[PDB]
Amino acid sequence: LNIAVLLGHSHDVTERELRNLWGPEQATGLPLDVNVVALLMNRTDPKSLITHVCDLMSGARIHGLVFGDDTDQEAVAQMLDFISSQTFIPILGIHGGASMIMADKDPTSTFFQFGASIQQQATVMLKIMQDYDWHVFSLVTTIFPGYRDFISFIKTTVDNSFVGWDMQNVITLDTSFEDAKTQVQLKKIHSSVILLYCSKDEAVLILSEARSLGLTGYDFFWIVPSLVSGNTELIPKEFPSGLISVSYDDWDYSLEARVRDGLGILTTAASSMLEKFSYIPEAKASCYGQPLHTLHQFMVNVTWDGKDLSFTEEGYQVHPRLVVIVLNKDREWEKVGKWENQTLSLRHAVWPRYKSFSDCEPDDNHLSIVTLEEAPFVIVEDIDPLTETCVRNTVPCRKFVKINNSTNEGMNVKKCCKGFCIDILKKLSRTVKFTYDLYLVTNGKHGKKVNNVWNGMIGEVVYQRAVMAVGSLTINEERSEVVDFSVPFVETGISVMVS
Amino acid sequence: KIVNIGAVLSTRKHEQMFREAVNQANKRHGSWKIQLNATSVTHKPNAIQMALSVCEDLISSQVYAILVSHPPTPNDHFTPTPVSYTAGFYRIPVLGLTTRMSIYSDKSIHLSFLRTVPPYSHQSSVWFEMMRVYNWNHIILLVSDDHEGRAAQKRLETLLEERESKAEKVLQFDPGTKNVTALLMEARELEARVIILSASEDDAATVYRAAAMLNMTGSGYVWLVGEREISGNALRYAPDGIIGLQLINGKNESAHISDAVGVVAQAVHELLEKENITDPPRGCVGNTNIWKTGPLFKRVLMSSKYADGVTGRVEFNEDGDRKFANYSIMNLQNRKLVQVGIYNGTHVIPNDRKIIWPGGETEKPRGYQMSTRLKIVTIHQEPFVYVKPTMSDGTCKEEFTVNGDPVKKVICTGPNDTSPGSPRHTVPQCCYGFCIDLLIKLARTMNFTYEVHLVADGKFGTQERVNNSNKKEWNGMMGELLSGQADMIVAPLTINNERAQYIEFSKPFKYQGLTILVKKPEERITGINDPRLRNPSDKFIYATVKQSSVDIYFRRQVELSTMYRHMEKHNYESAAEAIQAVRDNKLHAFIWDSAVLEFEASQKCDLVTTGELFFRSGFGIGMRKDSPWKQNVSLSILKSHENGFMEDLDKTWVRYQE
Amino acid sequence: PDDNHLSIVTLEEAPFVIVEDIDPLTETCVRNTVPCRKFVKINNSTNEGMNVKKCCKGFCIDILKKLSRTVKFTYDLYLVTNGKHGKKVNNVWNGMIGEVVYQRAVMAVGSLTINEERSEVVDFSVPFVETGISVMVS
Ligand SMILES: *[C@@H]1O[C@H](CO)[C@@H](O[C@@H]2O[C@H](CO)[C@@H](O)[C@H](O)[C@H]2NC(C)=O)[C@H](O)[C@H]1NC(C)=O
Ligand SMILES: *[C@@H]1O[C@H](CO)[C@@H](O)[C@H](O)[C@H]1NC(C)=O
Ligand SMILES: *[C@@H]1O[C@H](CO)[C@@H](O)[C@H](O)[C@H]1NC(C)=O
Ligand SMILES: *[C@@H]1O[C@H](CO)[C@@H](O)[C@H](O)[C@H]1NC(C)=O
Ligand SMILES: *[C@@H]1O[C@H](CO)[C@@H](O)[C@H](O)[C@H]1NC(C)=O
Ligand SMILES: *[C@@H]1O[C@H](CO)[C@@H](O)[C@H](O)[C@H]1NC(C)=O
Ligand SMILES: *[C@@H]1O[C@H](CO)[C@@H](O)[C@H](O)[C@H]1NC(C)=O
Ligand SMILES: *[C@@H]1O[C@H](CO)[C@@H](O)[C@H](O)[C@H]1NC(C)=O
Ligand SMILES: *[C@@H]1O[C@H](CO)[C@@H](O)[C@H](O)[C@H]1NC(C)=O
Ligand SMILES: *[C@@H]1O[C@H](CO)[C@@H](O)[C@H](O)[C@H]1NC(C)=O
Ligand SMILES: *[C@@H]1O[C@H](CO)[C@@H](O)[C@H](O)[C@H]1NC(C)=O
Ligand SMILES: *[C@@H]1O[C@H](CO)[C@@H](O)[C@H](O)[C@H]1NC(C)=O
Ligand SMILES: *[C@@H]1O[C@H](CO)[C@@H](O)[C@H](O)[C@H]1NC(C)=O
Ligand SMILES: *[C@@H]1O[C@H](CO)[C@@H](O)[C@H](O)[C@H]1NC(C)=O
Ligand SMILES: *[C@@H]1O[C@H](CO)[C@@H](O)[C@H](O)[C@H]1NC(C)=O
Ligand SMILES: *[C@@H]1O[C@H](CO)[C@@H](O)[C@H](O)[C@H]1NC(C)=O
Ligand SMILES: *[C@@H]1O[C@H](CO)[C@@H](O)[C@H](O)[C@H]1NC(C)=O
């Protein structure tokens, strides 16, 4: 039917491709009287919003509104929901503040957003934390609402988990902080990874405080949702370089593809409802002077171009494109992870450090440690295929296994390690308080000088890929020449086995 | 020097009194050159044009706080959402004066919304004070709506956190139906009689007509409603003698207009004390810059402490509502709402008006039926609960002990086997033994009768996952207790953390731990400290009963995960299956409580227990939540501990060796 | 507005609460022990006594330390000078029961038997050790 499409001005988006994006497209056009009106608007105030709505609803009875925001105001989606409630016109949130997740839609509304729920996004963030083995965490929230369902979903997920998520309790803030009483709440944090759920300026103030509190370290990770970030074309100040964000503002899922998918959903709903009822165009007359066959109760399971763009009861995409990004060393947001219907397709199995989160950060504690497979000391087992998590009395590790014998390609399969020296490594990590990155050696055994080239754990220490050799290792003169041992902790000489 | 203040009201004399009170407040608060102008906007049938008038009239006028002031709206829309949604774009604090809705109580959609009237959630505070004063314990939540009822139940549980008591029956359903007599009939057969109603006017009229059809106007019915239940024909359909609450001068408009003046003017003078003086811009040409002192001036509105007020001392809470909720307690006395209560916030003061009740006396005590029938569930364990079919039909065998004592049996109700094993064979059978005699002693000590049934499946009950929402639900005896199918678990309940995380317990009657039953040359295994069990094999077959406390205790200890990898191979349903397996050498070890294995070692000479005792726990009576049987039964069990009654129960089955 | 200190009284029992003098080499309770005071009176007629600091250790002290690790609270552990565990001497409880009933102590973390009248006057927690009675012979 008659569909209005208005967008912002960001992402180098002109208007002529919006003219050419409806015409030759929609090859399977089942309704007859379908037309589009593509407009733009610099003003993002609700005055101009109500003005353009009353100009386009009377503008030859437009049955569908497509709005795209470029700013970072979450109340614009609330105003669009109010417009969809008053005018009974299906409105699709596309970009910016129009695409931001609001709290509770009306059941008598027709407004829908192209965004994931807070529960699916918390599931993605806990999938990140499970795949990267960051188990002890906390939660800092302000009085900016939507946090109660978030805390409830986190508690029900931890109660329904086989990981064993240790968690210091949720830190709440009272008011606009004087840095007097909320600082006592922030000093309670002694964990590594902190989850932050608040608005944008509140996130700027809290991250500036954590910079002043020294909570932006190498071990101190911050994972924020899309409500913190807002938009990818504007990256503000006082974000640590390595800030993990989960959003969906991708250039790959571009704004032209956004409005094309929106037109596809609208025409699919109108065409599949046209086979049920005849008089599908039934629009509101005017804004002045004061319905059963509606498209709201119909598109629960809608699919265009093979893309599962089905809509939930609360107005969410069932399988959207969740994008996990980080802040690089050059103040940009690099795309790291994409999300399937069930799994999270990651790019870096080993977590990249992003060492300079800020300027003054001496980070000399990411100690790379190699170890060797032995039966009484380093028990190396597969991860549990039913839970995809090492049991908490073990440590994670990786092994570089070459799949194909033809070339030197290989993969870092993550496995579990336990035993005697693993307990030594854990007690050193809990006494000296250092981070450790453990991996198996792939070149072979302990090591031997062959053609004046060391290998094994000795070679990994000498060629500086391994900081220390925690795994089981003997001591002779040549090793004490080429490396330096610690004190001996177990009396292990040679011995003869007989029957 | 002038500042336009937005008012949303029709009748112009209210704005005249508003300007008069604002001028009086500006006269007595310094010689600063500020002026406060007022702008009025009126009724429109179309909310789009309401939002149009608000945006093209007030935002360009540089308003600071817009007042929701439409009480007498004849339409059933009740939408000041144009005002709130327009002023939320610039974080302007919207002040409400008219309604008490939960959609405005939530800060989620309406961010900076404060108001001078507390919502219907503080009726739960008043009713909690009524339960504290007039000794009421159990309630019934009857909500015909769905939206406000969730927040009402959340505030109800937040206020009942001090007692940790909950409602026996909470209800949420679709309005506009007339077939709720089934739900009222199911609420009739319960024990609580304090009924809480919170719905619309027509929904209240419908449920009052349904209660009149089910003649719930009799004695013992404790009705306690708000103000939406005494309006219209719901006032007529209400029973004569129902207790409600009413706004003290809430419908009187100029009182809270003057209260809003006394808040807003001195809040402006408090905002002019400190720095960061920002103003909302003229939102006409692209003026979408956020007002940075939104939360700051909101905090000025939150910490607003005054003494003036016709209704009383106005003060705002930490939730944007009104502290110290005070309401008139009304009674429908012969088709007349009579003010039978003038409320002080800490104690209730009834006046000299007689409270005519539909039931009996003029007082309002607790109304219950003292739980005359208690459903009791147990599980099949022979040294604790012997379960046998009857002799001919219902009657039991008059069995005599070694001292001529007739065994005091009970007619339990049990199935033949599980649902795959037995399609439908569930009969009243005979049950007796240890815990049965304990239950008979408790039923003789305290003054109540009971009912004994059996568990459906063959499990104790663990917090196991369910398909939808990936939620860990319950099953077994706990799954039958929490579903209301049982009233008090009298069974060998191994007390641990997770079972006590949800329900409360009693003091244990039996104190023992865990041990191993084996078959007995070096034929010894000797308890948990065997490294042959630490590193198992294919011939050391050890397992446990499926979904028991043994699996919970060996699942918490992750260093015992290896046994957790083994016991899943041969999990059984009942312990007698494990006894028959270990007697025929199908099982090589079995982790179990000490009493049953020592009893079977007394019965059978080939079955030999070990001595390494671990996880010294207690068998306690599985109890409910906050309930009037937690203290009396515990004192009765401790009275059984102090004398030799537990010695006599040992002399029945436990102590005697064979 | 905060509150985490708990006035806690205990009583000396030889496998549970061992109360010893402070080490004179360091003037410090050794790390498994916790500090406490004892209102020592040198002689009978003088009511005035000195709160001499001593060191508590044992089983219930380990229980109190692990509870302070988990529940994250503080305490002021001290000893009783009224006498033994508890006995209603003409509607007057003595010892730890007289401390808790008359609210001079918040809770008695120290070792204490449970019977009917003690469960009447105060409230107990879940039990943690199987302690009935027994008879010692040769
Ligand atoms: C201060 O209040 C006066 C009240 O009269 C406002 O005057 C009104 O302004 C509107 C808009 O221009 C007119 O439609 C009315 O007719 C005016 N009232 C009359 C009868 O004079 C005045 O505009 C307010 N000041 C500001 C700047 O808003
Ligand atoms: C809107 O129009 C003004 C006119 O000068 C222009 O400067 C501005 O870039 C446009 N968009 C924004 C960002 O306000
Ligand atoms: C899609 O949803 C409708 C209900 O709106 C249902 O009737 C239909 O079976 C679903 N489509 C499929 C999978 O057949
Ligand atoms: C989930 O994933 C695929 C796409 O990767 C999708 O086609 C299908 O619906 C689902 N399949 C599985 C493995 O459940
Ligand atoms: C190894 O090579 C084969 C083809 O020879 C290919 O099928 C396989 O995918 C390769 N391994 C990888 C990349 O996993
Ligand atoms: C080398 O070849 C074998 C052939 O089955 C296969 O396991 C895999 O391709 C390679 N194995 C190794 C050694 O990784
Ligand atoms: C439904 O309503 C009818 C008529 O009022 C009544 O007879 C019937 O018992 C009700 N059914 C139930 C029990 O829900
Ligand atoms: C009304 O009261 C009668 C007793 O007079 C009893 O049958 C029942 O409580 C109700 N039955 C009817 C007719 O609704
Ligand atoms: C509001 O209450 C006051 C005090 O009772 C009264 O004087 C006044 O007339 C009322 N307001 C109205 C309706 O004018
Ligand atoms: C009860 O009402 C009086 C008079 O209106 C006033 O003191 C206050 O509003 C209430 N008292 C309380 C709750 O302290
Ligand atoms: C309620 O009682 C308290 C008792 O001090 C008092 O402070 C308050 O003003 C009373 N409210 C009234 C007057 O009803
Ligand atoms: C119990 O068991 C079988 C089913 O397994 C059933 O058919 C039979 O009737 C029952 N037998 C007895 C003991 O009554
Ligand atoms: C127990 O209750 C019954 C009434 O149900 C009555 O005999 C009396 O109140 C009580 N009897 C004794 C001895 O407790
Ligand atoms: C989920 O459903 C499957 C059947 O599809 C069933 O085998 C399984 O036991 C169920 N699991 C849970 C967690 O309830
Ligand atoms: C518990 O015991 C006391 C003893 O007098 C009794 O007064 C009280 O009513 C009992 N509670 C219940 C609910 O039976
Ligand atoms: C208590 O008695 C001893 C021995 O007679 C004496 O040395 C001491 O001074 C007395 N202490 C007092 C005076 O309290
Ligand atoms: C008085 O105190 C002393 C210890 O200082 C003790 O030896 C003596 O028995 C006490 N006198 C009596 C009988 O209370």
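Quick note: numbers on chain A are straight from Swiss-Prot, i.e. 34-323, 330-538, in order.
Quick reminder: no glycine exception, Cβ is built from N, Cα and C everywhere.
Now, the feature entries from Swiss-Prot:
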BINDING   A:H44, A:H128, A:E266, A:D282  Zn(2+) binding site
MUTAGEN   A:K233 to A or R  Nearly abolishes inhibition by Zn(2+)
MUTAGEN   A:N264 to W  Nearly abolishes inhibition by Zn(2+)
MUTAGEN   A:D282 to A or H  Nearly abolishes inhibition by Zn(2+)
MUTAGEN   A:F416 to A  Decreased sensitivity to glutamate
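The candidate set comprises the recorded positions A:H44, A:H128, A:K233. Of these, A:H128 has the most other Cβ atoms within 10 Å. Other Cβ atoms within 10 Å of the Cβ of A:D282 (mutagenesis position), summed over all protein chains shown, number 21.
Those recorded positions from the list A:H44, A:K233, A:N264, A:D282, A:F416 that have a Cβ under 8 Å from chain C Cβ atoms: none. With respect to their backbone Cα atoms, A:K233 (mutagenesis position) and A:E266 (Zn(2+) binding site) stand 15 Å from each other. A:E266 (Zn(2+) binding site) has a Cβ environment of 14 other Cβ atoms inside 10 Å. Separation of the C-alpha atoms of A:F416 (mutagenesis position) and A:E266 (Zn(2+) binding site): 51 Å, rounded to the nearest whole number. A:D282 (mutagenesis position) carries neither a helix nor a strand DSSP state and counts as coil. When the alpha carbons of A:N264 (mutagenesis position) and A:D282 (mutagenesis position) are compared, the span between them is 7 angstrom. Rounded to the nearest whole angstrom, the C-alpha distance between A:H128 (Zn(2+) binding site) and A:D282 (mutagenesis position) is 8. Same-chain residues with CB within 8 A of the center of the A:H44, A:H128, A:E266, A:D282 CB atoms, the Zn(2+) site residues themselves not counted, are A:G41, A:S43, A:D103, A:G129, A:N264, A:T265, A:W284, A:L288. A:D282 (mutagenesis position) sits 9 Å from A:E266 (Zn(2+) binding site), counting Cα to Cα. Using a 10 Å radius centred on the Cβ of A:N264 (mutagenesis position) and all shown protein chains, the other Cβ atoms total 21. Candidate recorded positions: A:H128, A:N264, A:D282. Not one of them has a Cβ under 6 Å from ligand 4.
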